[PDB]
Number of protein chains: 2
Amino acid sequence: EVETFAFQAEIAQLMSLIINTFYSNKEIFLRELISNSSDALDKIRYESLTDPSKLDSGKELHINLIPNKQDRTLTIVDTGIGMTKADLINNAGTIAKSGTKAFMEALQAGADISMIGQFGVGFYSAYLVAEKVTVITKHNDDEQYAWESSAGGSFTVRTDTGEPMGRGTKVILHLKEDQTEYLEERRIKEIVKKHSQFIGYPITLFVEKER
Amino acid sequence: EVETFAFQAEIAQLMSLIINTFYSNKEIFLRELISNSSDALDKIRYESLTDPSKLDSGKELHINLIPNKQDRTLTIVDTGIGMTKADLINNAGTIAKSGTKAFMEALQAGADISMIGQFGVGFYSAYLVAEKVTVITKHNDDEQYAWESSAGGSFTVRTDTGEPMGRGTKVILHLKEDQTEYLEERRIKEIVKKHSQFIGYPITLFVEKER
Ligand SMILES: CN(Cc1ccco1)C(=O)c1cc(-c2n[nH]c(=O)n2-c2ccccc2F)c(O)cc1O
Ligand SMILES: CN(Cc1ccco1)C(=O)c1cc(-c2n[nH]c(=O)n2-c2ccccc2F)c(O)cc1O
């Protein structure tokens, strides 16, 4: 049912550095997740040009930002190419390791945590604001899967029986107690305008009804 | 033998804007070409993880910068995944068109030409410094091809009978008469240090012997 995997030492060290170090400019996590979403959307759109059947699982190519004050979650949903089980399990591999080492070496040399995206490990900036990250994904060539990590040196992968998404990836950030500003409409709007103004797909910021 | 194609109106308009407008910060072309090279290198390295036979065409993953004062050419060579004939012919398609329109709209709104890479059309910044660009490419699944454009609204594609490269892409910039600074060792070293310091592959700047 649930498979548990250990992160390689370098990635676990990176996650520990991110989830703990004193760094106030945490807003940069959103640009990194939106950029990965945009890259996945480019991937499926390219495939759709020579094969219109690749969009049978959903024609719309977009990014949705869904805050939930009750659950204390910020969800980033995209209708990109998605990830197979193998993509989830092999996501933290050889290239992620080289990028982590280079990033760590850059930080020792005076670089800033906001430069994380230049090393291909931008996703891990999610741990600046989240105590746990759940990733639900669906690729045309595989079943729906849930990946999850609380940065304790391991991650889990299981088949997902939740609401079927047609195709794409949903990143659920279970926010840290002191990071609820990232659930506010004004705050999210400010960050998207500042760092993700030129993303080539519609970014819809959902609003919440009164509880 | 040689096939000639017209660029869509939007891309031809972009190339004309780049090859003509007054913009002094031309050095940004190198970061764009190196970034595309790094992306192609990531692509072949990922494939090599589950299939070591993908590297039969060459194990080394690197970027070489080769100035030639005699020919007035700056060549950017990479051993990335390369491009098939279809990749060369379809390179200026639907996504390139949307990115061009968004870029043009951003420029009208006060954006700078250095932001070109955010729209997925960074390659075209080559025309800030080059009067003509020749691209030799080899993908594992196809033969060696030469793509070429002098930004006159068309490009050519032909099979390439030159020195066989194992795999990857070679971008030959035929520099404009007043852009020979990009053939100088000190100048190229400065640009690579300023804009491409964190690229995850070795960048070798070749030096020239005395003529
Ligand atoms: C969810 N994660 C982190 C993680 C934990 C487990 C596996 O990945 C991400 O980085 C991430 C991945 C994709 C994705 N879907 N399809 C695909 O090619 N990508 C992809 C895109 C850009 C770099 C890498 C990618 F895979 C996405 O749409 C959003 C994301 O936030
Ligand atoms: C040579 N051109 C311009 C053009 C004219 C005709 C076709 O392309 C480039 O952009 C370009 C492309 C690659 C490449 N090889 N394989 C692959 O996937 N890419 C690729 C990488 C990043 C975005 C797009 C890409 F295709 C490269 O290694 C270097 C390059 O400078």
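Chain A is numbered as in Swiss-Prot; the shown residues are, in order, 16-226.
When the header is checked for method, it gives X-ray crystallography, 1.6 Å.
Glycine too: its Cβ is placed from the backbone N, Cα and C atoms.
Under the heading of mutagenesis, Swiss-Prot lists A:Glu47 to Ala and annotates it as follows: Strong ATP-binding. Strong interaction with HSF1, HIF1A, ERBB2, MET, KEAP1 and RHOBTB2. No effect on interaction with TSC1. Annotation of the published mutagenesis A:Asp93 to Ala in Swiss-Prot: Impaired ATP-binding. Strong interaction with HIF1A, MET, KEAP1 and RHOBTB2. Loss of interaction with HSF1 and ERBB2. Los of interaction with TSC1; the original residue is retained in the structure shown. What Swiss-Prot says about the mutagenesis result for A:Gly97 to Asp is this: Abolishes ATPase activity.
Neighbour counts of Cβ atoms within 10 Å were compared across the mutagenesis positions A:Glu47, A:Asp93; the minimum falls on A:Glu47. A straight line from the CA of A:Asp93 (mutagenesis position) to the CA of A:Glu47 (mutagenesis position) spans 13 Å.
Remark: A:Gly97 (mutagenesis position) has A:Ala55, A:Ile59, A:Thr152, A:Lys153, A:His154, A:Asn155, A:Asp157, A:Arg182, A:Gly183, A:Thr184 as non-local neighbours, by Cβ distance under 8 Å and separation of at least 6 in sequence.
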